[PDB]
Structures are given as structure tokens and as C-alpha cells.
Amino acid sequence: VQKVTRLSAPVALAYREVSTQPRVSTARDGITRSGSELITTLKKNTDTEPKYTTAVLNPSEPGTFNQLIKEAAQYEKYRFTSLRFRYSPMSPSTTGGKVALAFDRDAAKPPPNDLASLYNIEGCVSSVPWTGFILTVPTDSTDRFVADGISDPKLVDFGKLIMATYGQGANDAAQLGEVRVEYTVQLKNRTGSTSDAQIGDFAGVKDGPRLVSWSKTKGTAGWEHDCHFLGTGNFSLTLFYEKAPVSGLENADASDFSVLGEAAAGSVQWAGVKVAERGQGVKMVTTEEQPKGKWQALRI
Amino acid sequence: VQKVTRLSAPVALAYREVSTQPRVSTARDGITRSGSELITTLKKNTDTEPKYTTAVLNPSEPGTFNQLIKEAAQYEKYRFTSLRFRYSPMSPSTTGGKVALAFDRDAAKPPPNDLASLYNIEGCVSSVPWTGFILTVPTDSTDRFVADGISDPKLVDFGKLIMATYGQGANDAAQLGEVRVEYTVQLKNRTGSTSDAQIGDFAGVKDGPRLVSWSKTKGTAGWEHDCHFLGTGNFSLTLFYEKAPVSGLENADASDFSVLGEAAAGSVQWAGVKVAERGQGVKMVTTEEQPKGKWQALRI
Amino acid sequence: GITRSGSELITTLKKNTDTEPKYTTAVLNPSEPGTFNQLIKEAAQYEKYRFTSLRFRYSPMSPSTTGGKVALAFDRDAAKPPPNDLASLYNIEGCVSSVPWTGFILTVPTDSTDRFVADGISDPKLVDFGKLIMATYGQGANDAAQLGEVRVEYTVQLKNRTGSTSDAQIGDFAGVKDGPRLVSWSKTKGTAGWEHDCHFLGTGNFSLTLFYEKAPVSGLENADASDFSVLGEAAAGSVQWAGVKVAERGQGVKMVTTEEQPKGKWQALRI
Amino acid sequence: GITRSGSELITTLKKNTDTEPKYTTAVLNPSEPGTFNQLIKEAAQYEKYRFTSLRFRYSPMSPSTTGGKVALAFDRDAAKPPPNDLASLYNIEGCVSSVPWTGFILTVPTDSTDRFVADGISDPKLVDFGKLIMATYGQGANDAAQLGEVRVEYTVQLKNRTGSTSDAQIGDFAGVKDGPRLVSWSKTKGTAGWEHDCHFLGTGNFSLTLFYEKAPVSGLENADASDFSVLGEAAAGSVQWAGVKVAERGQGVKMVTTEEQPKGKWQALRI
């Protein structure tokens, strides 16, 4: 018989969660799977404008799922049934500010610029960093292909999750909380098993799962190589057809290691990449134009 | 009401089989899977002594299974429940001779030398090449680890299948028949997903699934590189620490392709290998001693 | 629109004597010269299609002493390389295989969606339905060169009438392609000349070429069962008129040697 | 044989301020100085063991304003590298994690097999049971340097009596190892000298060395909380007697510089 009209504020709250057992079952068309995953942690921000982190929802996405990749390699089509996102805090009540989660149906779209247009997305949620909240995504009934090669994201992907936080104090906690996913997936058509590696060249051709991305921003060339995961096993090898000024430089990353030379006309390099944070790149190769060659990237 | 005391011989027989649906279900400890696979085809032999083909039964074996590799990467222990082998013919009644199948419990053992000791193995079967027969392997209750790295085959493997044929005519069919497997597998302990590549060096260290093998037979060195599968995606890359006389030669294989040079002190090569028959090797590197370096092999 | 049922023949299978298997692929779209022979004329006046029935049949023509096996399979992704080994081929759902002196039937389930019928640059995941793979691997030396035939039974629906598409192929040497896809042009060396890859089977393929300048040689036959040229080429202004009968895909029957980028016009017509 | 139940302390956790997580591993075998402190004396007189109960407990000692998370997990393969990212860590079955001002209990099921208790060259898949991983990733700057403690509750069975194993470690500079695994010797450069990696925690570690010839310098302290050498080294024949107190694993407390391969003898004793 506590007082309803009066509320109290504690120093901190503790949430306890243990490991859950995934469920796999068979049916007439294919298999159904139920499980849970962890995405990432959140950091503080001392400005008055938000900073965004994004995640694309596809079954063949190494940056989002970890154990669904092995069972998604035997099939071609998918359909989601249930999708929930959960936030878990790690900070006391002295921390002030807000955190926000939103979901959009267009995968190929930049994040919004200001705070006013962020609140115009349907179904957005926001809270204080010392409490938990749940976002539930409704689903439709449409079968889509799995992501391989290069295609329009409007044809194969389901949507994208956006996470943001803007306003904290000068002396505050370094990390805020973590985000988990509960999913239910259906699979349709069996096929032979496929390889897990990314092979491509510099003329916009990709023939594998989405692991890395390339950008030009050409001032005396200079090619950027952005990674999308944290799997710490990234091995990259590159073949040169003509003379290159420099290759295999460390732009901004935790560690770098290269073996062979690059000053030959026909030469193969080999590098190992350690990644600690999302979007960090460990390659910067300058040329005089867009060159001819072949690159291969592999996890573990 | 046919005549029991009289038998007839036809020109040929036809067996028809369609694709079967595998069954996956969950339990308290882990998952159970039921399915079927194809191994290989058989060829003729005009001698009077048999020629043998062998297959090691482990869940993490790329040369034996094709779709069990993806689901065996999430677990650590296994136990078999049912194992059957089936032979299917492709030849008329003009073909004369015998084909034989046997199973042994010691994985690290050479095949027998003569026909008399081949018939001493318990449970061996033999027939004419224009009929079908079934071999059933009884199973025990012992949990074993999956095969990764380098270990004693007496500790991790279950057994090995031996297939043979010896005596055919001069003018005869080129191919005889095919062999299929029906299995039932149980899995126990969940773990994080592992990489599918083989990384090693020349001082007897292997850190992945069994894809290739190396042999010395040192006369002015000369390193052999035998493949165990037919997956046609084999990419091999090798780093040299000192000067090598020659590298990346084609010994006996269908196709070969190499990109970079090998006459440098620090150099990386890159080769693609096409394999049509088991045991064919596409590498032959001569040195003056056992060298220091690093090699990586990857399927697809 | 209209509904039509029918049965058509694709191709005949051949003996394979080497160790590795041989695969042939067929893409199922109504605007395909390599799959259909009579549906392509009614499909040229419409924009959308839907399949309601689909089946495949194998008919033997080999003697009873011929040993081996033939295989048929169907898949959903029209943009995918063919498999390498037999174990990945037998993992596709619904695969069938049999000895070459008997017949069998493959049945494919269908859905209810409307797709565009067109030829162009667009994604095969958007406009195509699937792909058929036929595999032959193991035969001997003293066997017949022909094994059997493959036929298709279908039922289709068409939706929206439009203006008709022309049936002949018009082009020139600097690459411009329009009309039906009947033939491909390839080059290896500018001094050597060009190859004329007919990627369809038929009789009475009429090809005519125009030379705007002098040419060293023209009208060379390479892999044609029959060849007949009636108009010669000489100096600045001349025309040619050639009739080609083709038996198998990609023969490369016509060879002409000129300079790097000559000027002219070529017309290709079927029957 | 005998049956024993008990509770022992392993180690204390520390604050982690950088971006990447920190992992510590512990191998569960009765002949391990880095895991047990009293079971190693009764395990030196037997040959086989079996576990019937196993549990782990975390006890906090940090204030309520300390933010972060601690994690514990157990796995079955004793020969495996630690994971890189957090997502592969949370995929291990039975993992637990909590805020550092509260406690939690991890429970591990057991089986019924007999394994050898020994230290040597043999396979960890044959003689070991499993491995424990403790992870700490996210803390701040104005937080306490100590977080908590980990304890083990167990019940074990021993089978076959044998002769007793000696408790001190005897060795020399050319690599020969026998006795309990208490300390490791490492070298980087022959001119620079050797590093003395004490891979266990304790007090009163007594080390004595013999020099068969002249030495440039000896007895240098690098990362010891306390150091005391009472016997000097001079010319051909001298001995040393050093007492080292060690707080954390792998400090590398003793440094001696000599030539490439000197002759001598070293004895290491705990308490």
C-alpha cells in the first residue's frame, strides 16, 4: 500500500539478464528460427546536436547478426515475423540527457540534420539514460531476396535502425548503455552453400556479402576503405597492374600489419587489420587515376 | 505366380530417386539433423588387383559433407545415431567384375595390399557392377570433439570408408556407379561462429579445417600440395622469407593461374586452382631446405 | 488479355566423354529466342505476364546398351553462375536424374505476381522467373552421339496491349543494338576481324552486310553446316546476301576482316 | 580415495578505461598454481580426478556510483584463443553479466569421466576440463581501481595414490624445466639479458641463483612491489638470495645481464 501520489528517485538501477536458448523448427516450406542478438554500446556527447549510428536489417549482414549468417547461407528468400529492440542502461541518476531510437523503411537515405525533423519519424522513442525502454516494429508479408553482389537497396532490404544521443555534461559517464534485438525469421528455398569472402575490383563490381566499402573523394586520388564490423580477423590482399606511388598506409585504426612490397608493376600485397570502433579504415592508396586490379577481403 | 525355380537376366536395370527433405529439430541439449549426401563416382580397372578410395567420417570434413559444414560450425561435440551407404549402378549386364565396400574404425591406417586381407574386415560387402546393395554401420554412444587444428585421429574421428574395384574387361563402360550416404547427427554445445579458411606454415602447424595436405619426399626439396575436394574455388597464397629457385608450378591438374612473381626475398604469390579428380595437386615448389613462410588456402 | 497453353521443344542433348560434367542453362522469360519459338510473337504485343502451370519432360532416343545418367534442375535466381561439382548440383531442391533410356517429368510450383516482359539493361531479379540447368557427365566412346529431347508445357496470361516490336535485327560495327536478340558480334584483334556468334538454333538465317569502303576479305565460313553467299563485295559500294543454317549454339559462322572501325550496316533475320 | 569440498579465491578485478574490453582466462585442472592454492598439495599424491560440483561467485567492493558491467563465461575447449568482440562473447552458452555493485552466481553442469592430473606436453583435450573467461570493458576516469573478487566452490574425487612430487622449481639457463610451473624465463637479446615472468600471485617468493663466472650486473628490480637481495655476486664463485613479493601476473621482476649462454643454477620456491 505505497503512496501513489508520491514518487522517489534512487541512486541507480540494476537489470539482470542471462543467456536465452534459440528455437529452430521445420515446416512444409522451410525453417523458422527465433533468437536474440546484441548490436553495440553508446557513448556520451557534449554538444547540443545529435550523433547517429545506423544499422541495416538484412539476414546476410555481418555487421548486424552473428549466428544467423551460417543458416542464411543455405537459402535464398526470407520473411520477418517479429522484431523488437531493447535498451539497457549502465549509468546512475546523476547523468542528465536523452537517448533516442527510430526505424525507417528506406535503407538508402541519409540521417536527418536537426532535432526537429528527427521527431517527425513515426514511432520514434526517447528517454533518459538511466532507464530502459522497448521499440516494437510491425511487419508485413512480402518475400525478398538475400543480399549478395550489388543491387538496389529498395529491392532487397527491409529497413534501417537509427540510434542517437545529444546532450550530456562535462563530467559524466563515458558509456551509456547497450542495445539488443529479438527476432523471428522464416526461410523458404534451399540451395547449395556459398562462399564467405568479398572479391572485387575498382570499377564498381562486388561479388559477395557486404563487409567493406570504398570511397574516392579524389584529390590526387587517395582511396578510402571503410569497415562495417568489429570481427578483428580482417585480411585484405590487393593486386596492382601498374606502378603505384604508395600503398598500405594506416589512416586511422588500432593496428596495422603489411607483409610484401608495392612498388612493382605486378605485385601482390597482404595486410591484417584490427578494428575497435565502427567505420574505422586502415587503408589509403594514392594513384593518378582509377586503376585496374583486384582486391579480396576475408573475415578471420 | 511366376516360376521360382527359374530365373532370368535382363539387359539393364533402372533405379529412380528424387530429392529428399532433410529434417532439423531441437531438444534440451542441442539439435538433431537427418539428411543424405553423395560422395563420388567409380571408374573401371583392367588389372587383377584392387584400387582404393577412402573417406574419413567427421562432421567438419569438406571432402565428405557439403551442407553439414555450415551447421557444424556453431557446435563443439557430436554423436552419430544412424549411418547407411548405398550404391547405384550405371552399366548393363555385359560388364563383368565386382565392386566392394568396407568400413574400418581406425582413421590413421593404410589400405590393405592384397585381395585376401581385404575380405578379412568385418562387415565387408561385394557385388557385380549392375546391381545395388546397402551397407549399414552400427554406432556407439561416445561424444567426440569436432576436427580443427592438428590432433590425433584416434581421438576425434569415428572411422573411414574404403571403396574398391579390381577386374574388368578391355572394352567396357568407363564409369560404374555412385555412392550415397544417409546419416543422423546430434549436436551438443553452442559456441561462437568460426572462420572457414586454412592458415599454416611449413613447420607442421595447421589452424583450420582439413582442406589440403603437404608432403616433402625431399630430393633437392620439392613440396607437394594435395587437395582433398572438388569444390573448384581453391585460392592459395604463399609468402616467401628468403630466395626461392622456382614456385607456383603445375604438377598434374586441370588448370592453373598465378599472378605475382616469386624471385624476390620478400614476396607474396596468389594462385587459383581447378580440381577435377581427387588427390590432384597444382603446386610444386623447390627450395634448398625446409623454409620459413606462411600459406593460406580458401575455398570459393 | 489472352490465355494460351502449348508445348514446345528446346534442344537435344549430346554425348559427353571427358571426366568433367557439362551444363546447359535456359532462362524462362517470354521474350527469349533461345527458349520459345512461337510465344515470342504474341509476347511482342504485350507488357506483363504471369505463369500458372510449368512442367518439363525428357524423351529418350538412345539404345538400351548406353550407360550414363542425365540430370535436370530448376532454380529461382536468374543471375547466378552454374555450379562446379556434382554435390552442389544435387543439393538444389527438386533435382531429378535418370538413366538415358527412360523418361521423367519435372514439376515446378508457381506464384501469383506480375512482371514486365522486356529485353534490356534492367535487373534479372526484377523481370525473370528462374533458370533451368541440364547436366550430362558420364558416357563412353562406343555410344550414340544423341541422347534425348527436352520439352516444356506451360499456361500463361498476358495483360496490356501495346505497339508491336520489329522482328529483324539492325545494327552497325560501332556497337549499337536494337530489336530482338538473335546474334552477337565479338572481336579479338582489329587486324584479324570479327566473330558472328549465333546464339540460337534454326534454319534459313539471312544476313546482309554493307561495306562503305574496300575490304580485304569477307564471307568466310568457319563452323556452318551449310553456307551460301550470292552477292560479292568489291571496292567502295557493294552489298552481300548470305544464308546460314545453324545446328548448335555459338558456332561463329561468319568471319570478315577489315580495319579497326569500318563503316557499314548489317541486318539479321530468322527464316 | 578421498573426497573434498572447499572454497578458494582466485583474483581481483581492475578498472578498464580504454575502448577495447579486457579478458582474463583460467584453466581448471587440479595441478594449476594459478587457480588453486590448497588443492595442489593433495593433487600431487594422486593420478586421477573427477568433479561432481562446480560454481562461481562474484562479490562486489565498489561504490554505488561506479558505472559499467562485468561478465563471466565458461567453455569446454581448453585450447582455444580468446574472443575478439563482445558479440562472439555473448553467444557462448550460459554467459552472465551484471553491474559491478551486485553479485551473481554461475553454475556449470558436470559429467562422469576420469582424466589424468599432470603437467607436461600432452593434449589439453585429453587432460583438462574447461576454461573460465572474465571480461571487463567500460569504466570511467573517476572510478575506483578495484571492482570485485571471484571464488570457486567445488567437490572432487581422487583415485590412485603414488609417490609425491617435489614442491620447489629447479632449473638452469639452458632450458630444462621440471617440478611445478611457478615461473617462466624469457630472453630478448643476449646482451640485454633475461626476464623473470612470475605467472602467479603470492608473497615471499624466494629465488636463489648461482653464477659460475663473472657477471656485469644482477639483481635489478623492474616491477616488484617489494624487493630484497641479501647476498652479493662477485667474480667466479658467488650466490644470491632474493625475496620477491608479487601483486599481479607477469610482472617480470628480476633482470640479470650476462653473455649468451652462461652456466649456473636457479631455485624458485613459494613462501
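The numbering of chain D matches Swiss-Prot: 81-351, in order.
Recorded method for this deposit: electron microscopy, 2.9 Å.
Here the Cβ of each residue, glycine as well, is placed from N, Cα and C on the backbone.
Quoted from Swiss-Prot, the note attached to the mutagenesis of D:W274 to A states: Complete loss of interaction with host AGO1 and AGO4. Complete loss of silencing suppression. If you take the C-beta of D:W274 (mutagenesis position) and look for same-chain residues 6 or more apart in sequence within under 8 angstroms, you find D:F253, D:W265, D:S266, D:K267, D:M335, D:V336.
In Swiss-Prot, a published natural variant is listed as D:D208 to N, annotated In strain: Infectious clone UK. DSSP gives D:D208 (variant position) a coil state; it is part of no helix or strand.
D:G332 (variant position) carries neither a helix nor a strand DSSP state and counts as coil. Recorded in Swiss-Prot as a natural variant, D:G332 to S carries the remark: In strain: Infectious clone UK.
DSSP gives D:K343 (variant position) a coil state; it is part of no helix or strand. D:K343 to R appears in Swiss-Prot as a known natural variant, with the remark: In strain: Infectious clone UK.
Between the alpha carbons (Cα) of D:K343 (variant position) and D:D208 (variant position) lies a span of roughly 36 Å. Around the Cβ of D:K343 (variant position), the number of neighbouring Cβ atoms within 10 Å comes to 12.
Cα to Cα, D:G332 (variant position) and D:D208 (variant position) are separated by 28 Å. Across the variant positions listed here (D:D208, D:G332), the residue whose Cβ sits among the most other Cβ atoms within 10 Å is D:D208.
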